[PDB]
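Scroll down for the structure; my scribbles are underneath it.
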Amino acid sequence: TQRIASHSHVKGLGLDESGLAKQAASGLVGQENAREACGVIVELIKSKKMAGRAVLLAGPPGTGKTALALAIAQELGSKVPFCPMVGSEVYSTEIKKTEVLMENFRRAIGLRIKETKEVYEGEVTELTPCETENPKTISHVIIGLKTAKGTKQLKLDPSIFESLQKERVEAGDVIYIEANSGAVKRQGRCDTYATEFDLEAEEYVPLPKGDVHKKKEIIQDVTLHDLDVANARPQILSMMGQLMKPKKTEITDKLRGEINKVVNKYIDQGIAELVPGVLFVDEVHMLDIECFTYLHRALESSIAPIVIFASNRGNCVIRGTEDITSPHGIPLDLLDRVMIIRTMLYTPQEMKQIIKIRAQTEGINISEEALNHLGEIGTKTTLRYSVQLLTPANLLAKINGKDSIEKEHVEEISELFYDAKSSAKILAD
Amino acid sequence: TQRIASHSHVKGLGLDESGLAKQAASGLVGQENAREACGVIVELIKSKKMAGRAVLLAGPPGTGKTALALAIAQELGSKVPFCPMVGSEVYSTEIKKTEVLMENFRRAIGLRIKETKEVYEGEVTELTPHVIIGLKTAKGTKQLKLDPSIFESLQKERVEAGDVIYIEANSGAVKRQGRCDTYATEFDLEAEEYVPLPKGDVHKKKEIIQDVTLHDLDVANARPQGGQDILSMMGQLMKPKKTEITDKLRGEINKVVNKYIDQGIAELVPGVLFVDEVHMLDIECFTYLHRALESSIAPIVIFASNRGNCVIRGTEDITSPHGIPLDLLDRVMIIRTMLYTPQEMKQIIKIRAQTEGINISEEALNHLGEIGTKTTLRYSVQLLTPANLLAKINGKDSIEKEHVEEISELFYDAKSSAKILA
Amino acid sequence: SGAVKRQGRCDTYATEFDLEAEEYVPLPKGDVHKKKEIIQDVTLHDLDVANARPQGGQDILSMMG
Amino acid sequence: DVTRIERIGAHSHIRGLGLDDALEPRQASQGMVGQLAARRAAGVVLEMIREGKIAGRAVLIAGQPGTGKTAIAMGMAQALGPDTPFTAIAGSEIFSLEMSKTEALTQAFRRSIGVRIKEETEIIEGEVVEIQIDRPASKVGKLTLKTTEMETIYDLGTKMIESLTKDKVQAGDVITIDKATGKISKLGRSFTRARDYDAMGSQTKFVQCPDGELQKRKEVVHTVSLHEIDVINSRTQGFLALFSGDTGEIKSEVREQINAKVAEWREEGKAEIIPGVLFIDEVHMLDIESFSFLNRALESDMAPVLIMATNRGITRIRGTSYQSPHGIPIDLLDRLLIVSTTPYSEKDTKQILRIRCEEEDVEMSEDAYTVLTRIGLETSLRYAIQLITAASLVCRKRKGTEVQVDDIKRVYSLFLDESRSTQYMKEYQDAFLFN
Amino acid sequence: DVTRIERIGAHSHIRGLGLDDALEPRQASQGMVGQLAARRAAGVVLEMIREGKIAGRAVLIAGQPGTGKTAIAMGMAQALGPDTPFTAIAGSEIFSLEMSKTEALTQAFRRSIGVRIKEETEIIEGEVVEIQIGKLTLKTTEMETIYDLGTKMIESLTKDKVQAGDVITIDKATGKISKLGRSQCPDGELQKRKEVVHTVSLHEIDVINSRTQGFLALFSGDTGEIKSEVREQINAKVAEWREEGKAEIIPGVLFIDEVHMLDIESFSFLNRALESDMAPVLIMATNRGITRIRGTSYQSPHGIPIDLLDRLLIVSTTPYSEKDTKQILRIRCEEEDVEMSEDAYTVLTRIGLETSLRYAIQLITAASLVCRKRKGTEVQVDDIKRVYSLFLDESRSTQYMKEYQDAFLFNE
Amino acid sequence: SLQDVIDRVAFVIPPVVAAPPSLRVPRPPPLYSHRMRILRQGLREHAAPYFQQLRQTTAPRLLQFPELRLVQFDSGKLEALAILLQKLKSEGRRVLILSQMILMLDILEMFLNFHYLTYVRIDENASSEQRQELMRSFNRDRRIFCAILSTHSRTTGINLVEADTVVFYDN
Ligand SMILES: Nc1ncnc2c1ncn2[C@@H]1O[C@H](COP(=O)(O)OP(=O)(O)O)[C@@H](O)[C@H]1O
Ligand SMILES: Nc1ncnc2c1ncn2[C@@H]1O[C@H](COP(=O)(O)OP(=O)(O)O)[C@@H](O)[C@H]1O
Ligand SMILES: Nc1ncnc2c1ncn2[C@@H]1O[C@H](COP(=O)(O)OP(=O)(O)O)[C@@H](O)[C@H]1O
Ligand SMILES: Nc1ncnc2c1ncn2[C@@H]1O[C@H](COP(=O)(O)OP(=O)(O)O)[C@@H](O)[C@H]1O
Ligand SMILES: [Mg+2]
Ligand SMILES: [Mg+2]
Ligand SMILES: [Mg+2]
Ligand SMILES: [Mg+2]
């Protein structure tokens, strides 16, 4: 949040109502065709109709592929689960690559649980049983509950007497009783009876506020992977499991099918609502042939999320193969299952716009001539390099007692720090 | 009826009294020389004199190597251990290749141990806390003093007075199997299951014969499950995993088994280890097999290979006649399996049809044989059940030539698919 | 450190019974209070492995360890 | 309406193989279009599976990419139903850090063989009309159940009293008691609790009163795969490993013991074998060791029907330097039948696009169908399928009702196929890494 | 006594090196035949082992396959006393998934050095006459005695129910009572002093002291990379026992058959491992000529780098002549109780010279079986021809594989 | 949720069971013995609240008894008797089963317990007073569904039988 990252200026796809990309909006400059296609992808995600649809962002380095993916994530909001991954992460030491992929697939399917609990809470004021003749016999147990709002008497079922003595509920004890089970739970002496001279901590609690009888709604957000992990290893066997290292496990399809069934039952019951989201796999060219093949089957599943791949490798040998070159380091079989969005190189003007937006986000005052000089540097070198010069030049200016970057500061910072190409030139010599 | 496997028709070797192979007997057809050689090998196994003798079945694919091995297994019988394995199974993720080979070598040595089982059974009367418990049966009642471990086992079973329990004092295992049928009428409805009182004596000794491999003893002593003590119980919680059993443990088991054989309370039955795809092993496994086969304990080992002059796995450019290095080919006897003539193929196809419950006409059989002259024998056989399904669908109870033709048009062979690809 | 070690029974009581499963150790020769300056050589790696995992703990997790 | 876990996938339109009684495929039935020879072969293989008499029959579905191999497999799965197990794995799934490749292939084979157990149980089923439990402060009790046909009063043992107390059985509950073990299950309530009781905030629907005799001899069917039996018997806490997958290499002796007792259970009346299907998609990812294991594994009587798919031609077998058809050794190719799929025509492609539009609920014009069929023939079938969804979204954005040609041209221009993306990559190759 | 666990293997006929007191090898003695120079060298190495003064001596047995290198090693194991350890492993056995290669070689080295410890204990064995709880009365066939019981001894006798008439043995120092039946009563003295001598390898000490109940790892494996500090402390304690006289060191032999399977890392470890004062005598065997060292691209005279070859003496094994081959066949026939005619012996000797010695040894059993089938008593030429027809050698099998090369898989 | 289907499937017993090897020494060191003793004491003290759980989750399955289902399925007569008894019980009838063999009566006992039918057994080894007591109990207690009698038992001492159905298992 507070610290400024490379993408902290990306606030979303700068699209209008008609689906066209503005020239510069929401921190994004250019990439009109790619932002429009990302807009159609965002609509696809929000439609929730389709499963396993894949899109490949493809283009040169520094063309906004990751910025466009995080812009899609911003457009989708915080409700939609957006799981970033990099292809290097599949090479785990605890579990197989296909398990890492399936786990990240299930992380991108969200589930929202809605629980509505009815509770009668308050300070107990009386526990008088109601004696009667049987058609000593009791037919009801009257409990008086006091809250800051008022007092209520409950004609509870006589069977609650067992739980009252089990919980050791006494007059002046704060309790709560759930409507469904009718079991009492004790939560400490009311703080109105606590003195400053006695020492106890857990056994005192403030008088409940609000009405004695309450209807509470608890909403929890989980992923299908969260349920998978919870049901795979529930928390002396617990002692040994907690002493030993709790490694990741290759969760079986049986558990996933059972959990799918349970979630479908919840959705039928209305307790839960699905929020299918997006798995973003950057540097997908780091995946090996076995991972891409697994992804063939994974993207054909009716449960899969929408996946966003990114590659810049061009015609490169596929990892885990020998001499098998493919247009992006991805086998042609997977490329037939993905839509490709091309990203294009920026013009000097777009580079200047991005530099200005970055300076704004970093809180840096940049002069017009300094901005022009840094843009012209960025038309050489790279965009990333020119952006990276912003804050060291601001610091150099602050040292010299200047509140704004002057061209001389850009010149000096360029003379201190070199780009990849200048270093390659020095190495060649 | 049981499901029909690829080698279901094979019932034996079909050798006459003079050890010569009949042309068509016991499911096997042709391969007379190789059947006779497997005959001599079966006799060697039955002789129980030689340890570690190895034989290699080498020949083209589909020429009966696995069928011959299973015919040997059938001729030996169920008494003689037979451990079928694949070379690719040695690449365990838990234990080293040599441990897998050694464990398979030890699996193929059997041991029939006669063990005296003493069992106390009855209905419990008293459970006085060492414990003096009482058991009652159809004969009478006895009072018995038992170790506190047996009492803890009873508590684990939650035995209460009036329950029928079975106590194997040899293994210290107690099985509560019900409450006595006398109490079965006391309540109109109870959660327990009632069982009759035992009819025999309270304390009974029965002599039983147990068939175990040496590997069973090895694994039992390596990861003990009988400690019934605090440290052993805490160990049993640990995730089970194959362990690299040491030579010390195997030597101790050897000494114990020798003592058993000397006492006469055990008999040792050397069996066979069969490694189907020996060319899947690597040079490390072959180097270990050199020492392993020279041991005085090793079983008779049978190898199969269909490779030509191919590269030995785990080497760079070393080629050998079957993928097995020349140093191991010197230690084995080689049996050659020859290609089947069309008449032998027709006989094998008829046998497979008769094993699968399929009726086939002479013209259909001849067409299937012709199909087998091209393609392969396995393919021609594999067309039987699809063609019989199409026959049943077409309302015929026998495969005709038209059904064979239709199935051959629906399903392509390896050569036809290669031609299509090329 | 206040550590106490019972190093057997005194040999003066070796004749208190004809058959006991006890280890008799002779009475110490010097004074009751013994002083000795000592040196021990350890490596830093020994300290590293001593502090790598708890040892000597009476808690059940330490016993399992 | 509501968003279920299962959404519209790449094969959601496949409902089966679309065959008649004579296994002659229809042109367009059960979501299948074309592939007449391949679908007829799949029908014959499905009959071979359903007969279950032959073990270890392997069929390989070989064809060009996008010709319907996985579609045919999913059709076979749909026409097989849930009763018969159908385990589908990617070939890359067997490469595990928890177990060897051969152990993984064994578990995949044993997962594809169901064991249908049967047992008879004594079940009491009735409405609680009165329950009395008296305890000191041994327990004594009396329970009366009704079932419209009779009303019987039971004298309760201590264990049954404990179970009834634990379940909190009250009058007006329709309960089930398993006389074999005393497990108590509540089916539902028959009428409300007393209105005079506070809390108890529920008005749940009341199930109808049971009928017939209180105690019935009920036969129950439980189906478990061989892998579940193996994992349960592998260790004391084996059942937990059925979900976590923390199964090491299960000892072969345990597997032999299970195979023997299962054979006894099928010689007796206790269980019935339901042999199913293992589908190894993209089988060319298997290495030589896995194919060599598959050779021997299919010769087992407990082996299921193995279905395989691959688009590779004569290619190098993984882990070796040898080239073989389909990326499979000739020794395994000899043990299988190959089924070939053919590329589609204009009519078949148009029918597939129509079915996909119907399943995605996209109304599209006939001119749009023609241009999309031309695009699919030119580029690929999957590309046209994905343009269906993209064009639907673009049409809904403009508040249109039917996807027209303008939407297809728009989404074609927005989203590239492999060929146009490759051409643009070559046009800017210096910008990409390592040429 | 039928079908013992030990059966007739490849090296069962070898009972020793067959050498005189001058280490002159007899032409045929203790199962050995020929290899006179190599057997003399094996005897010199055996004397080195028996003396045990020098540490880290390495000997390599080199020769063609079948020239009796493993046979020489087995003979040296048999001639060497069973008290002295003789660890025999194959070179592929060090590639463990539970320990590093250097750790496996370390454990193998430490398994080949034994610590011999003698201690006395007092054992009471007799027949119980009367037990009072305490007092205990024991008697033999020659003497009777009454003992005054201690509290711990009373507890021991209470835990293990002992009554009059039982025959039990009691360890006086520990009170370990085991009942061996009820009453033959022991004859001699009731209380006896017994010395007991255990030989414990350094590896057994290391593993026993590695962890609580560490001795279980001596059986199941499960021994991780044992800490170097524990090994150093044990080496120092063992040296202290040797100085104090509480223990004696018994240096043994580690035999690595087909050592060429080791990699350059293992050989480099062996280079320094043989330089410790507790290093045993290392014996290796290899048929490789100049061939590539595993894990490197470098070729070496035996697949072993010249660093290690400089630390060892090489024993060469020659081919056998006709006479030696015939004598080996005779000894194998005697081992397997197979009677052959003289012409059959000549034919088998010709086959062994032409094709292989192991092939002839296998044909011995094959011909014996074929003779038993035909109700014969002595193996004839007809049986050798029959088994030669049924079973192929590598050369003939290769020639047939070339004849039908088109049918085999990956043939080149 | 698997418990019922777990217990129907847990059947493998190991072929061999053995206690761990015990390290035997003369003159065990006092320090080692004390360390092992305190280790075991601490483990037992900490396990005491969870001891039965450890016992149940570690104890191996050593015995394998034949299922009571097999008694009925091994004899066609027992199957037809099961069908007959079910039909007669639905009609509220009482059944007398006669057999000549004591072991057959024991098998009938196992069969009836498998069907949860209440029964009384009267063999020839029951004294005349016991025979009269058992028959009087059967007549008095209308809940007893079956009475199994040996044909070799002196039935001539039983005058009144309140049962309407007799089944001869064997001749
Ligand atoms: N069109 C754009 N508008 C605004 N900022 C951009 C644009 N393209 C890239 N950036 C920013 O410049 C940097 C480029 O990095 P990134 O988008 O990750 O490129 P790549 O495509 O190589 O992953 C990031 O900080 C990104 O936020
Ligand atoms: N001589 C034979 N007689 C009858 N059936 C045979 C014969 N040889 C092989 N078969 C059968 O033909 C099929 C080929 O298997 P097989 O030849 O044993 O494989 P391989 O020998 O290559 O391992 C199997 O079903 C086998 O049972
Ligand atoms: N005959 C057919 N009928 C209906 N849909 C098909 C057919 N063939 C292919 N498809 C669909 O077209 C796409 C092609 O992918 P797929 O069937 O997996 O091809 P392959 O497995 O051969 O690569 C899938 O969405 C598939 O469902
Ligand atoms: N000098 C010998 N005397 C007796 N038997 C021998 C002799 N040399 C070799 N043998 C026997 O011949 C066979 C092959 O010899 P072996 O030592 O295994 O050769 P390698 O050196 O290849 O291991 C074995 O059975 C062995 O016992
Ligand atoms: Mg990026
Ligand atoms: Mg084979
Ligand atoms: Mg596919
Ligand atoms: Mg050798």
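Chain E is numbered as in Swiss-Prot, which gives 15-147, 159-208, 226-454 for the residues shown.
Cβ from N, Cα, C; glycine included.
Feature annotation from Swiss-Prot assigns ATP binding site to E:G77, E:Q78, E:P79, E:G80, E:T81, E:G82, E:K83, E:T84. Under its mutagenesis annotations, Swiss-Prot gives E:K83 to M the following note: No effect on interaction with NOPCHAP1. Among the mutagenesis experiments that Swiss-Prot reports, E:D299 to N is described with the note: Abolishes ATPase activity. According to Swiss-Prot, the experimentally introduced change E:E300 to Q is described as follows: Reduces ATPase activity. Decreases interaction with NOPCHAP1. No effect on formation of RUVBL1-RUVBL2 heteromeric complex.
Positions of Swiss-Prot features highlighted on the structure.
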residue: E:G77; record: ATP binding site; Cβ contacts under 8 Å, 6 or more apart: E:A52, E:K83, E:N329, E:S358, E:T359, E:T360
residue: E:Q78; record: ATP binding site; Cβ contacts under 8 Å, 6 or more apart: E:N329, E:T359, E:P361
residue: E:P79; record: ATP binding site; Cβ contacts under 8 Å, 6 or more apart: E:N329
residue: E:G80; record: ATP binding site; Cβ contacts under 8 Å, 6 or more apart: E:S398, E:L399, E:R400
residue: E:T81; record: ATP binding site; Cβ contacts under 8 Å, 6 or more apart: E:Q49, E:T359, E:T360, E:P361, E:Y362
residue: E:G82; record: ATP binding site; Cβ contacts under 8 Å, 6 or more apart: E:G48, E:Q49, E:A52, E:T359, E:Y362
residue: E:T84; record: ATP binding site; Cβ contacts under 8 Å, 6 or more apart: E:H25, E:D299, E:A327
residue: E:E300; record: mutagenesis position; Cβ contacts under 8 Å, 6 or more apart: E:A104, E:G105, E:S106, E:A327, E:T328, E:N329
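Using a 10 Å radius centred on the Cβ of E:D299 (mutagenesis position) and all shown protein chains, the other Cβ atoms total 25. Of E:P79, E:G82, E:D299, E:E300, listed as recorded positions, those near chain B by the criterion of a Cβ under 8 Å from one of its Cβ atoms are E:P79, E:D299, E:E300. In the three-state DSSP scheme, E:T81 (ATP binding site) falls into the coil class. Checked against ligand 8, the binding-site residues E:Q78, E:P79, E:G82 give no residue with a Cβ less than 6 Å away from one of its atoms. Checking the recorded positions E:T84, E:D299, E:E300 against ligand 4, the ones with a C-beta less than 6 Å from an atom of that molecule are E:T84. All protein chains included, E:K83 (mutagenesis position) registers 27 other Cβ atoms within 10 Å of its own Cβ. Taking the mean position of the Cβ atoms of E:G77, E:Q78, E:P79, E:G80, E:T81, E:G82, E:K83, E:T84 as the ATP site, the remaining residues of that chain whose Cβ falls within 8 Å of it are E:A85, E:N329, E:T359.
Secondary structure from DSSP puts E:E300 (mutagenesis position) in coil.
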